[PDB]
Amino acid sequence: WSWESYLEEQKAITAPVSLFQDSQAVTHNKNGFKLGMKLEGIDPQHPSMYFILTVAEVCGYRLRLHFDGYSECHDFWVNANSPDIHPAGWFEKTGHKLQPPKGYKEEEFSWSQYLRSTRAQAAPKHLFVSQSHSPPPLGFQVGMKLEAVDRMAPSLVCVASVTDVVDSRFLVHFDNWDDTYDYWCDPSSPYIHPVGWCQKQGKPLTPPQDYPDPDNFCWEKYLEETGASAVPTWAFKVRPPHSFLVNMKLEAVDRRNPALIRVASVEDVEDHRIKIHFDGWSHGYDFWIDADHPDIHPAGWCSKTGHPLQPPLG
């Protein structure tokens, strides 16, 4: 199957590489991860927690990770340039806590001995883009508060806090709710706003869960209560809207079987998101995704990185 031939057949155009972040487009980096290598990483389902992970599979510039001690049901895929994985020992030098493998207890744990007991090797350092020598995001520190769109839930704007900061990104947490609605973010995110934004825009604001007398939540009072500072207004640098147009073609990871990457088209657009349609498949599989999501790539990405590309269902 050839993109070139497909474009001719369909009288179509690809989404230019310039529309993607360099990290979504870069194809010349070699994937140095190997089967069995161990490392540290956040749990995609509990973004605030770190676990010991093992490379369970390698394909092109991607890898499937497995939670040591847990079932294969928790396995997930990331790209080799993911900033959500770190080298062994990272948690200790950056002050984070590490969840022990399902059989230990993070008191009595150490890489040297765990690696010995598993006869494995830790992925070398030089493969990680996020090792935290990297400078932090400007203006965002753990403890600061802000207003954020509840992307994982009904999407109202809520009272939130920064609970973690890694490389140039930070973790957005919804005050007194579960971490299951948290998400990693950066200063250019269109989903975050300075304290007081809802009021100025004339929008309702969801206060912390069970906060006393919800209807009269007052930011100044809450900040005095918690002694926390608001993320300063100058720190918010929202990115410009993307320039993807409907019908442009690209490549995207299949959300049902993360192991596959298929030929795709832009079905619809918003200022910061695009709706992906898998050519040849039902429109019922179409889905909205942010323009900077690590799992969408320009045409040619699979071929150049050595990963199989699924052509239109035919």
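Chain A residue numbers are taken from Swiss-Prot; in order, the displayed residues are 274-587.
Each residue, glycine too, has its Cβ placed from N, Cα and C.
Copied over from Swiss-Prot, here are the features:
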- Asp316 to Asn: Does not affect binding to monomethylated and dimethylated peptides (MUTAGEN)
- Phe340 to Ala: Does not affect binding to monomethylated and dimethylated peptides (MUTAGEN)
- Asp423 to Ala: Abolishes binding to monomethylated and dimethylated peptides (MUTAGEN)
- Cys431 to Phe or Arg: Strongly impairs binding to monomethylated and dimethylated peptides (MUTAGEN)
- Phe447 to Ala: Abolishes binding to monomethylated and dimethylated peptides. Abolishes binding to p53/TP53 monomethylated at 'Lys-382' (MUTAGEN)
- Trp450 to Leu: Abolishes binding to p53/TP53 monomethylated at 'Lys-382' (MUTAGEN)
- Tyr454 to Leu: Abolishes binding to p53/TP53 monomethylated at 'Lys-382' (MUTAGEN)
- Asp527 to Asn: Does not affect binding to monomethylated and dimethylated peptides (MUTAGEN)
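Overlay of Swiss-Prot feature records on the structure.
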residue : record               : contacts (Cβ under 8 Å, 6+ apart)
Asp316  : mutagenesis position : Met322, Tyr323, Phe324, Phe340, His347, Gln372
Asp423  : mutagenesis position : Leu429, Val430, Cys431, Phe447, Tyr454, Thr479
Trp450  : mutagenesis position : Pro481, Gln482
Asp527  : mutagenesis position : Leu533, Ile534, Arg535, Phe551, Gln583
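Sparsest Cβ environment among the mutagenesis positions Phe340, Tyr454 (other Cβ atoms counted within 10 Å): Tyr454. Counting every protein chain shown, the Cβ of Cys431 (mutagenesis position) has 24 other Cβ atoms within 10 Å.
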